Amino acid sequence: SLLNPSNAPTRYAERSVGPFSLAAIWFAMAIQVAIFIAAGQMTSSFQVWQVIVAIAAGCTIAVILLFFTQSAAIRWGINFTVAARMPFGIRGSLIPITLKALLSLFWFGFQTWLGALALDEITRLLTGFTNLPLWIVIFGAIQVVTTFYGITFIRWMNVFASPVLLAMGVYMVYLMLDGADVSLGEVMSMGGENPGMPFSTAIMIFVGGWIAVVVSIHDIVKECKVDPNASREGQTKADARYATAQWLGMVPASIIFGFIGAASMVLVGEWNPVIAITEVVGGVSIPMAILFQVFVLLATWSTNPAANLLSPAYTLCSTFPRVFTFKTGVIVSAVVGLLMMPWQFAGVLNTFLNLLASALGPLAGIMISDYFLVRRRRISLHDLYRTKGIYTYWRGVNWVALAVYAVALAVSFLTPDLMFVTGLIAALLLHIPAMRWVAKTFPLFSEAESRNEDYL
Ligand SMILES: O=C1NC(=O)[C@H](Cc2c[nH]c3ccccc23)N1
Ligand code: NA
C-alpha cells in the first residue's frame, strides 16, 4: 500500500480554492523576474507588440492545456505524482516524474537566487554588507517555512500581493515612459532589429515557460472547490470556469510585465528594469531603490513556493510515504534544489524554454489521452495507492508507455520549431493504439473503483 495522510486524495470538505482564488494565485504567480528576461531577449527577434502577442498566444495554449490536465485533480483531489502512475507504471511513472521534479527543482534554486540577490541588495543599500550565500540559505529557508503552511499561505499571500504587484507594475511603465518622454504606442514598435527566429517558436517559448507548471498543476488544483453532484455538462463548465480563471490570471499579469522586460531591453539595452529606470531617470533615492527590491522579493515569493516547490515535495511523500511527509519533502526539496546551484546554468532561457516544451509535450499528451480517451474519466483511486493492481503492469512499469514517449519525442525532432505541438499530438494519438494493445494483457478498469467515493 502506497497511501499516507499527505499523499491522500483531497476530500470535498477539505477543498479551499474556488475560481476567483485561482485567478488571484495565477496573477501573482505570473509576476516574476524570469519573464523580463524572456520577453526582453525577444526584442532581439521581434518588436514589442509582437512579443506581447507571442505572450498572449503562449498563455492561451497553456490554458487550453490546463483545461485538460486539471480535470482529474479537481474532480478527484489527487497528486501529479500519484496521477502519473496510471499510464506509466506505479514505479515506471517515477521516470518522467523524476525528469519533471528535477526541472521543477531547477526553477526553485533559480528564483531563490534572484530573491536572495534582492534581499542582499536591500541590506547592502543600508549596511553595505554584501554576503549573498547567507541570504540565499535564509531565503530558501523562509520559503520552506511558509510552504509548510501549504496552499493556505500561498492563497493568502497571493491575494494581497496581486494588487500590490499589479500597482507596482503599472507605476513602472509610467516612470519609464515619462522619464524618457515617450508615449506607449511609440515604444510598442521599437524592437526586432535582428530577425531570424520564426514567430511560432516565439509562442513556443512562452508555452515552454509554464509547461512544467501546466503539466503538473494537479498539486494546486486538487485543492479546488468542486460539486460532486454535477453532470457531464456541469463538470465541463466547471472545468471551463477554472480554465477561464487561469486565463484571466496569467495573461494580463504576464503581458504587463512581459512588456516591462521588453521595454527595458529596447530603451536601454537591458531587460532588468532596475538599470533601465535608474538610468532613464538618472539615479533614484535609497528608499525608492529598496522599494524595487521589495518588489522582486514580493514577486518571487508569489511564484517560487507554489510553482516550484510543491510538486517535488509531493513526489517524495507519495513515493516514500513512510519516509517523507509533505513538510519533510518540502525541506528535502529546498535543500536538493539549492544544491543543484542552477545559477551556473550556461546559455539563455529562451532555448531552455524551447528545451522544456519539446521535453514535456508528450508527457502532457499521454496524460490527457490515458484519462480522457482511453479510460473515459473512469478511474480507480483504490489501485493508485497499492503496489499491485491494474496500474502495476509489468512488475510496476508500463514499458509500452515509455516507448510511446520515446517515439513521440523522435517525431518531435522532425518539426523543430513546433516540436511540442507535434510531440503532444503524436504522443496523444499513439497512446490510443498502444493502450488498446496493453489492454489485451492488462485490465483498464477495476471493481474497487466503486470505493472511489470512500476516499472523498
Ligand atoms: O515551469 C516553470 N516554473 C518556473 O518558475 C518557470 C517560470 C518561468 C520562467 N521563465 C518564464 C517566462 C515566461 C513565463 C513563465 C516563466 N517555468
Ligand atoms: Na510572483
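The numbering of chain A matches Swiss-Prot: 11-466, in order.
Every residue gets a Cβ built from N, Cα and C, even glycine.
What Swiss-Prot records for this protein:
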- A38, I41, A309, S312, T313: Na(+) binding site (BINDING)
- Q121, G219, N318: substrate binding site (BINDING)
- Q42 to F: Strong decrease in uptake and binding efficiency (MUTAGEN)
- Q42 to N: Modest decrease in uptake and binding efficiency (MUTAGEN)
- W117 to F: Reduces moderately the uptake efficiency (MUTAGEN)
- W117 to A: Reduces dramatically the uptake efficiency (MUTAGEN)
- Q121 to N: Partial decrease in efficiency of both binding and uptake (MUTAGEN)
- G219 to I or S: Reduces both binding and uptake efficiency (MUTAGEN)
- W220 to A or F: Little effect on uptake efficiency (MUTAGEN)
- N318 to A: Significant loss of uptake activity and a substantial reduction in binding efficiency (MUTAGEN)
For this session: For ligand 2, pick out the recorded positions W117, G219, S312 that have a CB under 6 angstroms away from one of its atoms.
Result: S312
Exercise. Between the mutagenesis positions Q42, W117, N318, which lies closest to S312 (Na(+) binding site), Cα to Cα?
Worked result: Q42
For this session: Return the members of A38, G219, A309, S312, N318 (the recorded positions) with CB less than 6 angstroms from at least one atom of ligand 1, or none.
Result: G219, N318
For this session: Taking Cα atoms as reference points, rank the mutagenesis positions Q42, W117, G219, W220, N318 by distance from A309 (Na(+) binding site) and give the first.
Result: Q42
For this session: Between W220 (mutagenesis position) and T313 (Na(+) binding site), find the distance joining the two CA atoms and give it rounded to the nearest Å.
Result: 11
For this session: List the same-chain residues at least 6 positions away in sequence whose Cβ sits under 8 Å from the Cβ of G219 (mutagenesis position), in sequence order, or say none.
Result: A44, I45, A48, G68, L359, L363, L366
Exercise. Going along the chain, which residues six or more apart from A38 (Na(+) binding site) have their CB under 8 A from its CB?
Worked result: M167, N168, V169, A171, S172, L175, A263, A309, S312, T313
Seminar exercise, completed: Same-chain neighbours of the substrate site, Cβ within 8 Å of the mean position of the Cβ atoms of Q121, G219, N318 and not counting those residues, run in sequence order as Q42, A44, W117, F118, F120, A222, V223, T313, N314, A317
Exercise. CA-CA, which of the mutagenesis positions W117, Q121, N318 lies nearest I41 (Na(+) binding site)?
Worked result: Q121
Seminar exercise, completed: Across all protein chains shown, the mutagenesis positions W117, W220 give the max Cβ-within-10 Å count at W220
Seminar exercise, completed: Quick note, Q121 (mutagenesis position): same-chain residues at least 6 apart with CB under 8 Å of its CB -> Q42, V43, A44, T310, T313, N314, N318
Exercise. DSSP on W117 (mutagenesis position), three-state: which is it?
Worked result: helix
For this session: In whole Å, could you give the widest CA to CA gap in the substrate site formed by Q121, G219, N318?
Result: 14
